[PDB]
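A short worksheet on the structure shown next.
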Amino acid sequence: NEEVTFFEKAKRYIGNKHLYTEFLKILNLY
Amino acid sequence: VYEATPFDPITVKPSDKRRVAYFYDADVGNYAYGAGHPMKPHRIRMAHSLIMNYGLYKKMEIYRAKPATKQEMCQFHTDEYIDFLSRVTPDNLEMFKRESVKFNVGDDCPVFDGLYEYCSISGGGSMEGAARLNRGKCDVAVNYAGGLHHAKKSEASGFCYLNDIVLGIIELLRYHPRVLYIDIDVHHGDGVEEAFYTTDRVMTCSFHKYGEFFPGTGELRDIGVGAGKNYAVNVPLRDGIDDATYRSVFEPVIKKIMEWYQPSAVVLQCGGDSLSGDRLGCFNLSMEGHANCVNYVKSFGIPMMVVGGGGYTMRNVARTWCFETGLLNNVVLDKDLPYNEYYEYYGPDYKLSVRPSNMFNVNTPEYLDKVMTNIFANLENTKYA
Amino acid sequence: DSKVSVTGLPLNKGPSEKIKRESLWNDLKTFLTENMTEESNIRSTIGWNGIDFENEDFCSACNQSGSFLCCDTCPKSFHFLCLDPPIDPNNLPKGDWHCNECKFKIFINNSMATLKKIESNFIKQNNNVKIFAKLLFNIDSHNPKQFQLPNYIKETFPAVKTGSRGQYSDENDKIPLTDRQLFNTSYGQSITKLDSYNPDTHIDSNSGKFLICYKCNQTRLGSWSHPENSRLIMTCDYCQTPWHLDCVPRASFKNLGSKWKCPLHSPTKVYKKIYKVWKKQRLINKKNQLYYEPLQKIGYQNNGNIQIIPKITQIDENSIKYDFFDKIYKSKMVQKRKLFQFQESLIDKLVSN
Amino acid sequence: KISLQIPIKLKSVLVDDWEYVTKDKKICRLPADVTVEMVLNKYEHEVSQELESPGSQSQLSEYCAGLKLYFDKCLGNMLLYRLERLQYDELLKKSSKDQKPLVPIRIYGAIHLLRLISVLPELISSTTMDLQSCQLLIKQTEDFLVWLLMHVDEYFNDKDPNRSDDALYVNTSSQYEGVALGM
Ligand SMILES: [K+]
Ligand SMILES: [Zn+2]
Ligand SMILES: [Zn+2]
Ligand SMILES: [Zn+2]
Ligand SMILES: [Zn+2]
Ligand SMILES: [Zn+2]
């Protein structure tokens, strides 16, 4: 719910695709 | 945390009186690094010259320190290094093509003459100064010949061979618990910071230039290991800083340290290559913007040593050290130069002032706020003495 | 005495007319000192008493320069350490020094019949090593050299290329500025550090628009009638998001050693500190690499070498979404359970009282 | 033209070393814990425990002893990078001062053995050996590689010398740098 909103806000704010890939890589490493 | 505050002139503190000691050997001016070298022992003479024509000999006592011997010098370096220094001469250099590459003494800091003698004089001065302080006849010791802070334990890097500041700090540590070493030469004093990196009884605080510049060390994150975590304060500045910004950075950091470290003896390395117009340095400081810091350190009233340092243009550095000594003796010196033997260098105005250039200042205030914030946040843990 | 000094002429000589033309327009008180200095020896430690073949200029073993011994019988020369055993320069070989190969030739007397004879001899003695025999015979006949990886293994990775002197260089090194030193002595003061000139560094070249700062979102360009509000935008080399030298607090232009990397590249090492090691492979580039799609997308863990898609194990965004939710909720559950066991032990020790 | 197909992970380990003794300026800590002799004795012992044919184990022990002696005689000549040669010389000095003639096999680690193997194709193809003999050598060293890759994380683990201890590598002082590289 609001966490889907979290990840959509991230996808929009971080903006570029590559940087969102990097965010997800960090998240997966954790 | 940094906040722009203008340049208030330097003035003598009325009450702080102290019985000082001036170390000078009449011979060190003869040495001379061969040909074209940025640091040379002529500027050790010019300084003294002015102090003897302004007549400060009535205001303080001048000695000559009996030189250091090999055993006394080897409190820091290895036997082999000290010995190779004491042996080498430009005639039999070829005999030493293994050591002269191991020890780095053939390339940037050549071997010229009187090498061992020059280094011994500087070392003996530094040690006897710490000792007279230690024993306590005086309350200050100026030694404008010493101050070779790049000389590491087993290699002479950066035109300096014997690292007498370390010997002085050790002889200081023989009696005083905690000693604070304040370095304001433009380069980073890696010799001392290294040789007290794993201890908590000596706290080194260096304001230097970072970037692709000698010796490439001194980041903000080098903050001491072992028991000496958070006991080293490197401040990397940027180019073109002026006197106002330098004072506005200096004052709070030193006040905070002396609030929390509480040293019993200060060692201030009063180098002159942070001045406007040097062959090596890139700052844009004046004479007042450089005497202000020593005035500030003196204000607190701790047994201290003032040591010499760099110096690449003998005119600026000579006049700067004459002014610094005058300031230390609670006397504001008259801005007109008397007649001395080396009256010819100080043209064209023949005055005691140093003039800044219009180089562009780069130290943005937000940068300074972030740096001083990090440093205060680290130092939050030195509260226990 | 007639020998010229730094000044251009003998020391006992005034200036020439050319210099004085092109350089022109048309008691003291330190007499003292030997009266005031009195020695100080107050220190604590005063108890301490205190055929003419021309040789090479290269180490043909390492093809770099140095102080080297030359050969009396072949033109090949080595540094003093590049021998087996390596020779001390203090005790040089008394007389002519002969390399391994020429010493070999004069040992064999230029007669291959003795070569084959002693080869048969050697393989006769150590039948224990009958296989390696040829090499065991030949090892003493080849001149030393440093160890270069065989190229068939340098090719397995594309991002591994040798430097100038045969050194590892994994493309994280910027470049050989070389001619930039001539550039460093710029006729017009516009040196590498880019001081007092940032008009067109704040503006993209090809596109033409402004380089924004990811952390404060302003290309602060100031005004070159009022330059004290520039802020030195610099752009990364990998991702190219332009940053301010005041957001990533570093204050220098990384221009000589490596390429600068933003704080937006994830790890390349771990140091678990509780202290385990790497989580990333190298670039096992080319055709040889095998990409593997999982059949299960919720609890497959497998590595940290993931590759994201709409042995490197591909995965989808929603999958990692689920996996991070799993981490978060299992972590909150175990934290709640730790608080629960804490409070329940507290209640047990209270009711015991 | 013979070709030796090393597993990829050992190629990565070799390149990792090739950086470590290049622009990070580390060297191999000696005497390491697992020398060459312990490696090969363990290999041969484990493989003779499973093998039943006599000639198989004969060729096994022959390969072991031969690789041993050839490593022993070649290490000084062509397995050392430029930066390491000084440590080599110092080891010779220490051995000759202690009157124990030097054996490479009882000091040097396995990474040099991987260096040897990686060389091996050129070593063989520079010779006039038999096709069947060189072929059996390739098959043999390949089986050795397999057994080594089964245990690759017993020897080639990473430990970051600058923080805890006993990592496979150590750092050099500036004097050692100066002498070894810039003699
Ligand atoms: K310390
Ligand atoms: Zn300096
Ligand atoms: Zn060489
Ligand atoms: Zn020869
Ligand atoms: Zn910014
Ligand atoms: Zn980046």
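In chain B, numbers come from Swiss-Prot; the residues present are 2-386, in order.
Recorded method for this deposit: electron microscopy, 3.6 Å.
Cβ atoms are placed via backbone N, Cα and C, with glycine included.
As recorded in Swiss-Prot, the features of this protein are as follows:
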- B:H150 to A: Impairs histone deacetylase activity and transcription repression (MUTAGEN)
- B:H151 to A: Impairs histone deacetylase activity and transcription repression (MUTAGEN)
- B:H151: active site (ACT_SITE)
- B:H188 to A: Impairs histone deacetylase activity and transcription repression (MUTAGEN)
- B:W322 to A: Strongly reduces HDAC activity (MUTAGEN)
- B:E325 to A: Strongly reduces HDAC activity (MUTAGEN)
- B:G327 to A: Strongly reduces HDAC activity (MUTAGEN)
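Within 10 Å of B:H151 (mutagenesis position), judged by CA to CA distance, lie the following mutagenesis positions from the set B:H188, B:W322, B:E325, B:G327: B:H188.
The DSSP secondary structure for B:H151 (mutagenesis position) is coil.
Counting only same-chain residues at least 6 apart in sequence, those with a Cβ under 8 Å from the Cβ of B:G327 (mutagenesis position) are B:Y55, B:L57, B:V333, B:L334.
Comparing the Cα of B:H150 (mutagenesis position) with the Cα of every entry in B:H188, B:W322, B:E325, these being the mutagenesis positions, the smallest distance points to B:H188.
If you take the Cα of B:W322 (mutagenesis position) and the Cα of B:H188 (mutagenesis position), they are about 18 angstrom apart, rounded to a whole number. Contacts of B:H188 (mutagenesis position) defined by a Cβ separation under 8 A and a same-chain sequence distance of 6+ are given as B:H151, B:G159, B:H209, B:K210, B:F214, B:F215, B:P216, B:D274, B:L281, B:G311, in order along the sequence. It is B:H150 that, of the mutagenesis positions B:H150, B:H151, has its Cβ surrounded by the most other Cβ atoms within 10 Å. Taking a Cβ distance under 6 Å to any atom of ligand 2 as the criterion, the mutagenesis positions B:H150, B:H151, B:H188, B:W322, B:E325, B:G327 reduce to B:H188.
In the three-state DSSP assignment, the secondary structure recorded for B:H188 (mutagenesis position) is coil. Neighbour list (B:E325 (mutagenesis position), Cβ cut-off 8 Å, at least 6 residues apart, same chain): B:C271, B:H291, B:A292, B:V295, B:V307.
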